[PDB]
Structures are given as structure tokens and as C-alpha cells.
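Only one structure is covered here, and it is reproduced in the block below.
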Amino acid sequence: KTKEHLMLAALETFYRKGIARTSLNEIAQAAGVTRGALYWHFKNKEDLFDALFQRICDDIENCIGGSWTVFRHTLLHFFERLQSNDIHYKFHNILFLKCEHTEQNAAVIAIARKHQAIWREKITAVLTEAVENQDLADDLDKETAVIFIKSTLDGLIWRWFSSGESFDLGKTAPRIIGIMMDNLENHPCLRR
Amino acid sequence: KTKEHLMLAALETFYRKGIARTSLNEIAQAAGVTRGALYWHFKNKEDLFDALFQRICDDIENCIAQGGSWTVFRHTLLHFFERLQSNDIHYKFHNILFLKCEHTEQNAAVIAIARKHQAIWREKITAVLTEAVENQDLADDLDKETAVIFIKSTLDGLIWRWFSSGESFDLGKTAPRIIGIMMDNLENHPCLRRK
Ligand SMILES: C#C[C@]1(O)CC[C@H]2[C@@H]3CCc4cc(O)ccc4[C@H]3CC[C@@]21C
Ligand SMILES: C#C[C@]1(O)CC[C@H]2[C@@H]3CCc4cc(O)ccc4[C@H]3CC[C@@]21C
């Protein structure tokens, strides 16, 4: 509804000036409703940030040969959406570059920690399927596999945002993912 | 003397407050000097920042101890993530560099310094990579530019996740197994080769 109209304002405002440096007052202006108006939908910056983190995870879910083989396909669909989808870009930008771990952003990082943790639970289930489906190894270490993908894939993201889009993400990302997949399958520093 | 006294005052404050909401003044009422004794030593923030970033690189490059060539990069890698745990200054610094340094137009001043140090790395990596290909450790067709991205992304990604996760996992046990996977990759994997 008009909610999404109020959100794309906060998303946009988080993106021009960062989260801690943003005020509800300001967000209310971007979508041109009254500070009393948006309070009806969100009570503070954090609800809006929460609503935003949501709307990204819904896209990713709603973008899905084998099961394992499909996984990669979502992983690559994810990295392009980062580039061509206007919001996936701006959000992860704000998530990675404008969310400083201060007190003034204390409640907001809590919100984000929840979501990246549901992502981890959602990573475990995937690898769980691929072990039973014969795609992966009876022996795969899982706890260390989580760190590996998040380390590998977040780290490509941060590298790119903190380097001002200094390389050609679409060319690089499949290769890093290809090498990560080759690793989850074969390499043994990933075995229990 | 009081040159170093301010240097940690900046580090503590930057840590307990993030870079941007830290005034040159605050760093002094923490150090015990006045604004003049501050300014005498430092022109502005970005240069107290410049000065810490160097000291980390200094500590880092001043630890090269011994074998081989490529066999040493591995050593200063494992030696890097160890310091990130045991060395209060190196921990507080990348805790700032990775978390409390937001990409706004105020920090814009100091993001240049950061970029500047971060690009020296890129060439000192591309250097290590070159001396490994010569010394026949890596292959000749090693797309050395993609190696550069690969390496930092992998290792920055390790650092970032660990930091941002709230240090939820044992970097002692993870890092060697991470570096190991990355090392064997650079040596052996065919998606890091040009033609
Ligand atoms: C958030 C986050 C990340 O650490 C960076 C990109 C994220 C994956 C993108 C696509 C995807 C697909 C799935 O089937 C399951 C999870 C994910 C994301 C969560 C973890 C990733 C690597
Ligand atoms: C800072 C930083 C990083 O992005 C994470 C770890 C860093 C390496 C540490 C040791 C090292 C040794 C060298 O001979 C040359 C470069 C480096 C650093 C490069 C930057 C890294 C990957």
C-alpha cells in the first residue's frame, strides 16, 4: 500500500545521508506525508529499517535442474540484482557502508543481525539438502561451511562497495562463486 | 613522546565513538595536550588517521621473520589474523576501519586516506604475486589482477564477517583453514588463469 511509498523514502534517505544521521521527520518529508501520518505505519527508524530488510529477503525467496544446481542460480541471480535492481543496490550499500556500529545505531544493528542470522539458518538447510542429495560430501563440515560462504560472498560485496565499484562485478562474481562452489564440493579444509 | 600519546587517544575515541562524531578537540582532552600541542603534531583528523594507518602497516611490515617466498606470505597472513586477536591496537583499528567509518560526506575527508593505504596493499599484493610466478610457485598465466581482488575479498570478507558478527566464531581456527583454501586456490585453480 502507501506503506511501500513511505519505505522507498526511508530507503532513499538512508542512502543519501546514512542511518544514524537520518530522522523520521526527514523521511516523512521524502514521501510527503505528515510525521503523525507515518507514525501510524512505523513508529521509528528501526521499524522502517526492519520493513526494508524484509522486502529484500522476499525478493530473493521469490526468485527461485537439481536443487543444488538451482542454488548457484539463485546466488548468481543475487549478484546481478545487486547491479541492475535499484533497491538491492541501494539497500546493501546502506547495509554495508552507512550502518556504523555506534550507539546512535545500536538498535538498528540488532535488527540487521537478526536477518543475517535467518540467512545463516537458511544457508545450513541448503547444504543439508545437498549432502543427502549426493551433490556434496557425506563428511562436509557445516559450521565452517557457513563462515566460508558468508566470508567469501559478503567479502566480495564489501570489497566492491568500499572500493567505489572499482571492478566489473558481473564478470568477477560468477568466477568467485564458481571457485567457491568447486571448493564446497572438493576441498577438505571443509571436512569434519 | 606526546606524539604517541595523542595517537592512542585518537584510537580509543575513534573506537568508542566512530570516526565522524570525533572532533580534533576530543582527541586532545583525552590525550592530556591542548589544541596547540595537538595542532603542532597534526594538521587535522585525516592525518592523525593517516598516522595510525601507517603505524599498523609499520607494525605489519616490521615483523618479517623466517623456507621460500610464497612460503612467507602464508606466514605474515597467519601472523596478521593472530595480531587481530592478541594485539589491542590492531584489533581496535580494523574494528574502526571495518565498522565505525561510515561512507558519508564528512568522513569523506578520511576515506581517501583509507583508500590510499588500501591501494598500497593492492600493489604489495600484486608484488608478492609477481615474485611467486617468477619463483615458479604460481603459474605463469595467473591472471594476477583477479588474484588481487580474490585475495582481499576473501580476507577482508573473513575480517568483516568476524567483526560484524560480534566475533561469533574462532578466528584462530577459521583463518588458517580459510587462508589454506585460498592459497591452494591461487596455486591450482583454473578460473584464475587468463586464456
Ligand atoms: C546476505 C548475504 C550473503 O552473505 C551475501 C549473498 C547472500 C546469499 C544470496 C542468495 C542466497 C540464496 C540462498 O538459497 C540462500 C541464501 C542466500 C543469500 C544469503 C547469504 C549471502 C551469501
Ligand atoms: C588490511 C587488509 C587485507 O585486506 C586483509 C589482510 C591483508 C594482508 C595482510 C598481510 C599482507 C602481506 C603482504 O606481503 C602484502 C599484503 C598484506 C595485506 C594485504 C591486504 C589484506 C589482504
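What you see of chain A is 10-73, 82-209, where the numbers are those given in Swiss-Prot.
Note that Cβ sites are derived from N, Cα and C of the backbone, with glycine treated the same way.
Annotation of the mutagenesis experiment A:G45 to D in Swiss-Prot: Does not bind DNA. For the natural variant A:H105 to Y, Swiss-Prot gives this note: In penicillin-resistant isolates. The structure shown keeps the original residue.
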Lowest local Cβ density (other Cβ within 10 Å) among recorded positions: A:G45, A:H105:
A:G45
So 8 residues are not built between A:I73 and A:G82. What's the Cα distance between them in Å?
12
How big is the gap, in Å, between the Cα of A:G45 (mutagenesis position) and that of A:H105 (variant position), rounded to a whole number?
29
Under DSSP, is A:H105 (variant position) part of a helix or a strand, or is it coil?
helix
